[PDB]
4 protein chains.
Amino acid sequence: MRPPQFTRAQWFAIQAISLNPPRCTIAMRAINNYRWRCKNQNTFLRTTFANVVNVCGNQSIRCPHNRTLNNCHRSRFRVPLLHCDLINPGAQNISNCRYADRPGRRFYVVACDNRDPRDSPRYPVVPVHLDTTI
Amino acid sequence: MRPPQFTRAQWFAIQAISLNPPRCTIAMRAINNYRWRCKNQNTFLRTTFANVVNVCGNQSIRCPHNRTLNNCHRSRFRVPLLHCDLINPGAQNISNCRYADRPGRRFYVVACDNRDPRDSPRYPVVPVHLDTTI
Amino acid sequence: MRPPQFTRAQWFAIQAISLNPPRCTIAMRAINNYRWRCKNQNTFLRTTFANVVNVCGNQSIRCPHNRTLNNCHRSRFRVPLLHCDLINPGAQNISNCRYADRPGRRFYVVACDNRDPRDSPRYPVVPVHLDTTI
Amino acid sequence: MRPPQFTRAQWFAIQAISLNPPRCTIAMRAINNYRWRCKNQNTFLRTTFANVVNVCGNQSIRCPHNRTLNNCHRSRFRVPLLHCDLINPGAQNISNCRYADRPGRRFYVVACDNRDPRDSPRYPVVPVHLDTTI
Ligand SMILES: [Fe+3]
Ligand SMILES: [Fe+3]
Ligand SMILES: [Fe+3]
């Protein structure tokens, strides 16, 4: 599970949003610091939380990686991103996780839901998971 | 973390040892049933627990995926295996995880340690993690 | 924490239903094996799952320990129980959880909900948590 | 459960050191925000981290709640504290944990260990868990 101190949207933001991420091995430390083991893959969308919230407002579509769900939302434009792949998945802790970098520019698909009570009142509907990029 | 009901060696055996695994999408259900989210990658060694315990008994070498550790052990022979890769990493639960199959035959490297009190007394030293395959 | 391989009803039964429990220090081992740390308190209702499902048919009331919920149900009568209190809550693991036995006879209040798809199809409504005892 | 971003000493201080805590129902929110479920009990020692580090210099004793450990230390004197007891342990989440306040003055016993690499280098030995109070 996610760290209990974070809402789904807050944990989404920590993992999936970074406007100018450093190289993956550095950028991933901010995520893995909250974990017991290294995340095997992660995509940083180079955008803002507010921008993703706006994408939550368009037409509801099927989630490509969760095909029983239809609370997903696709961006109208391709966005710059940085994908990170764990090179040493046998790592037993987070002291030494190494990542390969794959920059790109793709549409993204997010699942959105009603906010958590701990979420800011500014956005009643928020992204809760990055489903995929296209 | 691992499920607390299992020792490191017991959880290793559930993930890493299967003599005749079915296709990955089926085989992985046995692992993911104990998890909240799908495992992103997994290698089934087509061998027995006792055989891996014997490999724990050879010369201690550096762990390729944990280079500050030197409690790893490499098999003397290549062993048949099945590697499973998660095709839909955006899956939000374990109901629908889909895997790609990659059979192979490789040396394996395991980290071994003294057993847990809950582990069987038969093996005082046991494999606790699959570090990598070669 | 509930192990994901169990439904809420299955986990409820494991923690809260035992017709003839042994001493608490023995009885609690089965529950604590699913945990990283000793459970601080646990009440074993000396009853059957069928008895509790019957109570789910009683008048719904507000849950005393979850006041925003109204799917709770109080037993019409007191039932025999074994309450277990953790003697050494400073324990850092589950190697030696020690409990004081407090046998008794009290009313119980359970929350009841529609069955999980994994639950038996023959009980459409099942107990999912022990709210309190009186 | 201790969030991995904290050392044992840091997590000890968060749970067990508060010089002037507010009412328990307020004071416990900071601890329960790191948790999925309400903590059943918690003792706030009204002291300073420097005071507790001094106690680590006292005569080592067997840990009362961890009898296989001998790195515990008892305070020479009673110290002011606030003990908090969970009123509604049937609570299913941390939305409304309610606590009873039990102010007091007791001896405390802490386990002390060598610092984590992430801990300040200026205290070579630090408290890592509150074993019990007397
Ligand atoms: Fe993992
Ligand atoms: Fe606990
Ligand atoms: Fe708990």
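Counting begins at 1 with the first residue displayed.
Determined by X-ray crystallography, 1.5 Å, according to the entry header.
Including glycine, each Cβ sits where the backbone N, Cα and C put it.
Taking all protein chains in view, 15 other C-beta atoms sit within 10 angstroms of the C-beta of D:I14 (mutagenesis position). Record note (Swiss-Prot), mutagenesis D:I14 to A (Swiss-Prot position 40): Loss of in vitro formation of amyloid-like aggregates. The unchanged residue is displayed.
Sequence annotations record features per position, and here Swiss-Prot assigns substrate binding site to D:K39, D:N40, D:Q41, D:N42, D:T43. The Cβ of D:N40 (substrate binding site) lies under 8 Å from the Cβ of D:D85, D:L86, D:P89, each of these being in the same chain and 6 or more residues away along the sequence.
Under 8 Å, Cβ to Cβ, and six or more positions away along its own chain, D:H129 (active site, proton donor) finds D:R8, D:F12, D:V110, D:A111. Taken from Swiss-Prot, the feature active site, proton donor covers D:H129.
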Note to self: So if the criterion is CB under 8 Å to a CB of chain C, which of the recorded positions D:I14, D:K39, D:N42, D:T43 qualify?
What the structure shows: none
Notebook entry, point to check: Which entry in the list of binding-site residues, D:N42, D:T43, has its Cβ near the fewest other Cβ atoms, using 10 Å as the limit?
Noted result: D:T43
Checklist line | Set of same-chain residues at least 6 away whose C-beta sits under 8 angstroms from D:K39 (substrate binding site) | finding: D:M28, D:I31, D:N32, D:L86, D:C97
Note to self: Long-range neighbours only, meaning 6 or more apart in sequence with Cβ under 8 Å: which ones does D:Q41 (substrate binding site) have?
What the structure shows: D:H83, D:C84, D:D85, D:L86
Next item on the list: Please state whether DSSP places D:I14 (mutagenesis position) in a helix, a strand or coil.
Entry: helix
